[PDB]
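Step one of this worksheet: look at the structure below.
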Amino acid sequence: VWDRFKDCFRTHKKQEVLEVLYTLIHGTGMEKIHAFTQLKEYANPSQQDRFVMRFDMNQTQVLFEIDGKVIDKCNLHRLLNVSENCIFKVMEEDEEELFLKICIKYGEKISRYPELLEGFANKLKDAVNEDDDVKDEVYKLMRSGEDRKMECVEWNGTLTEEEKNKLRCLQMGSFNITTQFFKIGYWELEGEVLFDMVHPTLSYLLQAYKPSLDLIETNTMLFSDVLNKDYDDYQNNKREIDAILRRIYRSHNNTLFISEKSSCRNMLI
């Protein structure tokens, strides 16, 4: 045998070095996210490519990896401060990326301005929410060919009450035209306009994320039974809703950024 046993039983040097060099850089769910990207930035390519952050195939877990090897992991449930049995609608890879990008920003802000632990955990969300680089990425994805800084467009009343009810799922069962389109993305391929709703998970992350490890979960998780509901219903009747929407897009110079007498809450973020 000889050096099979030499070769095999050998401990894995490269592993525990990289694997807990990491713990050094420690001396938190979002904190890691940030750290890890921060770390990844100090490298320069041929090297940067060997750092990856990616959901497990099951979207239950965010994994960190140097070279091939998982270095550290994170449960989404816990990352969003929500319970074990909570269901998450799947994300397309672009949605996954934004998601990840937003967590970094939460990271920065946590580790950069610890003094937002002052009254309002909201003023952390509001920080993230207010940040133009997020705003950009959200628009880039969800309304790819819209200038978020455009002047609003003013309403042109086309709506019946059967209609208004079909659009209630867009805003938690309410109707209100200054605000009815704020979770709605749209793209223009080949002179068609296609619509879809901001992925609940992201909506949650932009709107109701609360850092607390005290116990707000089941409560902060009923909110994922407002967002997944809105989302699902929309989906469940997508063809009809989009017809209406399509009508409205075209009549207001190709937006849903609809203002009504100085009120305009129809932005994405």
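Chain A is numbered as in Swiss-Prot, which gives 36-62, 76-261, 264-319 for the residues shown.
Header lists the method as X-ray crystallography, 3.0 Å.
Backbone N, Cα and C atoms are what each Cβ position is placed from, and that goes for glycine too.
According to Swiss-Prot, the protein carries these features:
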type    : residues : note
MUTAGEN : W37 to P : Localizes throughout the cytosol and not to late endocytic compartments; when associated with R-44
MUTAGEN : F44 to R : Localizes throughout the cytosol and not to late endocytic compartments; when associated with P-37
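In this structure, the CA atom of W37 (mutagenesis position) is 11 Å away from the CA atom of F44 (mutagenesis position). Each end of the 13-residue unmodelled stretch has a Cα atom, at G62 and at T76, and these lie 12 Å apart. Unbuilt region (2 residues) between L261 and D264. Cα separation across the gap: 5 Å. Shown in sequence order, the list is empty: the chain has no residue 6+ apart in sequence with a C-beta less than 8 angstroms from the C-beta of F44 (mutagenesis position). The DSSP secondary structure for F44 (mutagenesis position) is helix. Cβ neighbours within 10 Å of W37 (mutagenesis position), excluding its own Cβ and spanning all shown chains: 6.
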